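This report refers to the structure that appears directly beneath it.
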Amino acid sequence: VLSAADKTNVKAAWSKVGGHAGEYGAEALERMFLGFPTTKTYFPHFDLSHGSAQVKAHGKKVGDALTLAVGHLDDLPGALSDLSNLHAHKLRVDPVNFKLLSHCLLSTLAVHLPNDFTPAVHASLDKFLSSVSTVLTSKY
Amino acid sequence: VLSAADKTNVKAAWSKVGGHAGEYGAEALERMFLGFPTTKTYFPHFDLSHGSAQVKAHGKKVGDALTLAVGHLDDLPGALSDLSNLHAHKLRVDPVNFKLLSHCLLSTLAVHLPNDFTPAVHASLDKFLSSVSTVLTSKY
Amino acid sequence: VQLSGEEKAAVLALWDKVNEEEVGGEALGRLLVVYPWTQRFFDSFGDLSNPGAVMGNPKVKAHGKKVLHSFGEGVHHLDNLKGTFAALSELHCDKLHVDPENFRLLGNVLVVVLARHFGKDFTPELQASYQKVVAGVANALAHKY
Amino acid sequence: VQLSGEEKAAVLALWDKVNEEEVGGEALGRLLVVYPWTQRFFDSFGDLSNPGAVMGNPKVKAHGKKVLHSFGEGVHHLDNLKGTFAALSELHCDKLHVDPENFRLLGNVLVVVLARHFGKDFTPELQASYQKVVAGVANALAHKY
Ligand code: HEM
Ligand code: HEM
Ligand code: HEM
Ligand code: HEM
């Protein structure tokens, strides 16, 4: 998201995600923990095993928040201000980890929506996720 | 720049740079070319030797543009729109190179203003240069 | 670079099924579309204006295939990555001047493409092993910089 | 990692003049102020709320000195960086879980601090050599990841 064409692509792609945002959210977190073990450090209080109820629940929160942003592309800093504070001031999440979760989310979308995950859509989704990441690290 | 305190720090620091912005601009480019030889690729048409007239002239352009931005912190995308197009669409500058020039500019400021280059000022200058870099790569 | 025995076997089993031409062309094409500053290095390939022009360009497909073939060599030589890519490292640094961050980008794009082609077979555990390979290759190509 | 003879001599001559305590404390302090997500790793150091609290904290100065001493070892062992830092690599990956990008950040901060302390003596050519050392150290600490 940023340009009109990207906003169109992003709203369109996420309509195909639909009710599965929570499921994909959880799968992406799993891919992240396994592929990039450094990230487990932020989740000491979670059972990190496959099909964990906490990971499932937290995946639902991530999916809902991305759904939030898709409907507020014209003002991401306003819509996601509560989360900027949580991730940057309270949790002090290393900005590199946002790039890793983004990659894992794109990977998860490719698995489940191979025909819809075209080069043009992949490009707009990448910009969208980078814009979300900037907002969440904006206190930095 | 971003928060009020950072904008204050940045305007204050640049007032100490003053008429030297062009000189520091040129020195920073020199440090960049030598420390990070990949960057020379964007300047085939320049004499890159020390005290080159082209490097001196181009340093003056970079310094003037940063001076431009300092006076337009509330609207960087508007003030620097001509340059976004040049660097991203025409020149296709790899975004990594902005991080390298920023580092070299901070290094140059440390050399020349050691008493003014305090931790708080260094932090605000880093955010400012990152904000300028984002604007210049925004077409991406 | 360092897998377990089970992990190597899984990595290798997937590779038997990789069409280096379809995957290579797709991976390179996506890199050029998603990170469009990479297009500067491929000026000689002609029209790269829009996603349609990129994905159908014969020079993109042909060069993609060559990239994937070279990846395949790394996959079959996991204990000697640095020696396998020493000549290619030199080429990218000395002649081409490619920033090494771009090797990680292409590696990740390739993982996304594998995910697209194999779907649910490209499990979280298998991607984890592929992230290791991808990073090993990127590090071996960066070595002579 | 690989300097010329003239470059090594210049790197080493500057190091004779480096106060590992003043430089170390300053470098670590700036890292914590400029990239404040790094503060998560140093929770045990107490109050790191503001630049004043950081730069005057005794645990920051003491740990900074230790970092710079370890850097000094790399400077005096430029041909064997990976062996010199093998134990420290293990510590940062296995025990501390520090992302390797942060090693490049600290390296660059250290270069900025050297520039501040030495002024015009820290020439463009000398910084260029230091960028090589800094990158060599960062790569050696990343090796066991
Ligand atoms: C696309 C970017 C991200 C989004 C949209 C996002 C979304 C969220 C949301 C909505 C919450 C609030 C949950 C609640 O109120 O209970 C949260 C919390 C949290 N996030 Fe993120 N997040 C993102 C990136 C990251 C990354 C990269 C990390 C680090 C690996 C991270 C670590 C955490 C942690 C540790 C919590 C608190 C969990 C708890 O204690 O229950 N987040 N995130
Ligand atoms: C702080 C960020 C930067 C600023 C403020 C900046 C500023 C400028 C300005 C004002 C110009 C226009 C000169 C004119 O109209 O003649 C320019 C051009 C140019 N810039 Fe940048 N620049 C930045 C970063 C970079 C980087 C990182 C590179 C790549 C190493 C780069 C490469 C170029 C090139 C190749 C030109 C055209 C030079 C010519 O042909 O005369 N710039 N820049
Ligand atoms: C995964 C990492 C990469 C691998 C394994 C790889 C592999 C290769 C191979 C096998 C060649 C052919 C050399 C020959 O003919 O002997 C090549 C050339 C080339 N590569 Fe890469 N490459 C990688 C990354 C990149 C990236 C990220 C770029 C973008 C800058 C790049 C730009 C080029 C260019 C411009 C050529 C010359 C093409 C020509 O003949 O015009 N490479 N690479
Ligand atoms: C230039 C690269 C670095 C070098 C040379 C270095 C060096 C060291 C040294 C010498 C120690 C002492 C270990 C011992 O007592 O045997 C240490 C520990 C430690 N390092 Fe680093 N370090 C580097 C980068 C980093 C970075 C970027 C971080 C930020 C995450 C970090 C976080 C830590 C922490 C949290 C400890 C343990 C401190 C304690 O005792 O509580 N290090 N490092």
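Sequence positions for chain A are given in Swiss-Prot numbering; the residues included correspond to 2-141, in order.
This deposition comes from X-ray crystallography, 2.0 Å.
Backbone N, Cα and C atoms are what each Cβ position is placed from, and that goes for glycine too.
A:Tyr25 (variant position) is surrounded by 21 other CB atoms, counting those within 10 A of its CB over all protein chains shown. For the natural variant A:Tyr25 to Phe, the note given in Swiss-Prot is Exist in both chains.
The Cβ of A:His59 (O2 binding site) lies under 8 Å from the Cβ of A:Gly26, A:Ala27, A:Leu30, A:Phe47, each of these being in the same chain and 6 or more residues away along the sequence. The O2 binding site annotation in Swiss-Prot covers A:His59.
Counting only same-chain residues six or more apart in sequence, the Cβ atoms lying under 8 angstroms from the Cβ of A:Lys61 (variant position) belong to A:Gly23, A:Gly26, A:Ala27. A:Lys61 (variant position) falls within a helical segment according to DSSP. Looking at Swiss-Prot, you'll find the natural variant A:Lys61 to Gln noted as follows: In fast chain.
The heme b binding site annotation in Swiss-Prot covers A:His88. If you draw a 10 Å sphere around the CB of A:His88 (heme b binding site), it holds 23 other CB atoms from the protein chains shown.
Recorded residues A:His88 (heme b binding site) and A:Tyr25 (variant position) have their alpha carbons 21 Å apart, per Cα-Cα distance. Secondary structure at A:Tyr25 (variant position), taken from DSSP and collapsed to helix, strand or coil, is helix.
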